[PDB]
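Before any comments, here is the structure.
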Protein chains: 2
Amino acid sequence: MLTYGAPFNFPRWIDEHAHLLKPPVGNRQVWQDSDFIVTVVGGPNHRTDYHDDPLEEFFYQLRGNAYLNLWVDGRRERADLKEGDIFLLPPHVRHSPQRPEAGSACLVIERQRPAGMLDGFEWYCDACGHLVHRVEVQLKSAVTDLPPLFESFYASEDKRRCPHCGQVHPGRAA
Amino acid sequence: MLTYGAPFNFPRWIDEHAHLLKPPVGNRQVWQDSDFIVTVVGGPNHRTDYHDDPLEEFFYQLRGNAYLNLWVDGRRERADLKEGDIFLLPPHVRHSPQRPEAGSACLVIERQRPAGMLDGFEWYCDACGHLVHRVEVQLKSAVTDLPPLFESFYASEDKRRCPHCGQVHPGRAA
Ligand SMILES: [Fe+2]
Ligand SMILES: [Fe+2]
Ligand SMILES: [Fe+2]
Ligand SMILES: [Fe+2]
């Protein structure tokens, strides 16, 4: 009845998965088919997408430092995840995590989205701050659901084109 | 829009709350009014109640050692939370956490129960293993909802009386 197995040492698990906690994979989920989505995210990694999570997101930056690019109160903010920091993100706060350091490790906890509760993935214009493109998705497996989403944005100048000032978003790298 | 405040250093937070992570309080919730219930549980503490949580329970034993008394497959099992261990408990697995060490610290993450989804708190007969008493509760604030529940069990020989073999459960301490 211990569907998720017995307790196990977390720092050693992180050490054993260090080759997954770097490009191109970067992150690895701890338990499968659970309501709590428990993930360890490594580095380095940079991204331009902002996530609109309809539920809360918990962060515990166990090793190394990272930071979150955020939209707060209509203003573009930064929240540092220094080593040892914990943080709870409220639903729908747009966030774009940047992880500059190799060997870094962050525990991220989410939970499964019920049917009909959609996740949003957004990009914003560096020139005028307007929203450039949003895709909503019924998230079942981020590891595989999202790479094709991101790739389709990078590949389309039309998706990347700002509707306000016409500036074409750079795509993959800022 | 950062309803739960900015990130902060977790080990230092644990150090600053060490006086709450011991009797009589024992535990302290990190953020209030959040969907994710984030708690740090200290020690020492022993208990005879088993919890029937209708949702999952995540454990990260950061400092010191503890263990969980469990009911697994109709058999009374023990799952050690050695220092550094993480663990995900599936819904409805009956569990009774024992925390023998002072200075220990365990991160426990749950989430709010929707209306109508009840928590159970149970005691079992040491002599024959039968269920002695169960109370169901709409859990809103464990810190204050549950002490009167536990106290009412300790105070009533009738609640503590095993319906199978008549043995009166010892109450507070095993
Ligand atoms: Fe996210
Ligand atoms: Fe623009
Ligand atoms: Fe529990
Ligand atoms: Fe009995």
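This deposition comes from X-ray crystallography, 1.9 Å.
Quick reminder: no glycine exception, Cβ is built from N, Cα and C everywhere.
Some features that Swiss-Prot has for this protein:
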{"type": "MUTAGEN", "residues": "B:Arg47 to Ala", "note": "Increases KM for 3-hydroxyanthranilate 7-fold. Decreases activity 1000-fold"}
{"type": "BINDING", "residues": "B:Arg47", "note": "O2 binding site"}
{"type": "BINDING", "residues": "B:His51, B:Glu57, B:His95", "note": "Fe cation 1 binding site"}
{"type": "BINDING", "residues": "B:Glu57, B:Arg99, B:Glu110", "note": "substrate binding site"}
{"type": "MUTAGEN", "residues": "B:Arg99 to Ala", "note": "Increases KM for 3-hydroxyanthranilate 40-fold. Decreases activity 5000-fold"}
{"type": "MUTAGEN", "residues": "B:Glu110 to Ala", "note": "Decreases KM for 3-hydroxyanthranilate 2-fold. Decreases activity 2000-fold"}
{"type": "BINDING", "residues": "B:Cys125, B:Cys128, B:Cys162, B:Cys165", "note": "Fe cation 2 binding site"}
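Overlay of Swiss-Prot feature records on the structure.
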residue: B:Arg47; record: mutagenesis position; CB count, 10 Å: 17
residue: B:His51; record: Fe cation 1 binding site; CB count, 10 Å: 21
residue: B:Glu57; record: Fe cation 1 binding site; CB count, 10 Å: 21
residue: B:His95; record: Fe cation 1 binding site; CB count, 10 Å: 20
residue: B:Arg99; record: mutagenesis position; CB count, 10 Å: 25
residue: B:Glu110; record: mutagenesis position; CB count, 10 Å: 20
residue: B:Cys125; record: Fe cation 2 binding site; CB count, 10 Å: 20
residue: B:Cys128; record: Fe cation 2 binding site; CB count, 10 Å: 12
residue: B:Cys162; record: Fe cation 2 binding site; CB count, 10 Å: 20
residue: B:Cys165; record: Fe cation 2 binding site; CB count, 10 Å: 11
Which ones, of the binding-site residues B:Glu57, B:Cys125, B:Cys128, B:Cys162, B:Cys165, have a Cα no more than 10 Å from the Cα of B:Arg47 (mutagenesis position)? none
What whole-number value in Å do you get for the largest C-alpha pair distance within B:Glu57, B:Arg99, B:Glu110, the residues recorded as binding substrate? 18
Whole-number answer please: how many Å between the C-alpha atoms of B:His95 (Fe cation 1 binding site) and B:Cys128 (Fe cation 2 binding site)? 18
Of the recorded positions B:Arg99, B:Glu110, B:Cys125, B:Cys128, B:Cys162, which one has its Cα closest to the Cα of B:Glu57 (Fe cation 1 binding site)? B:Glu110
So, three-state DSSP: helix, strand or coil for B:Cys125 (Fe cation 2 binding site)? coil
Taking only the recorded positions B:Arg47, B:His51, B:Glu57, B:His95, B:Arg99, which have a CB closer than 6 angstroms to any atom that belongs to ligand 4? none
By Cα geometry, the one of the recorded positions (B:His51, B:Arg99, B:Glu110) nearest B:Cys162 (Fe cation 2 binding site) is B:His51
Any of the recorded positions B:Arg47, B:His51, B:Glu110, B:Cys128 with a C-beta atom under 6 A from ligand 3? Give them in order, or none. B:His51
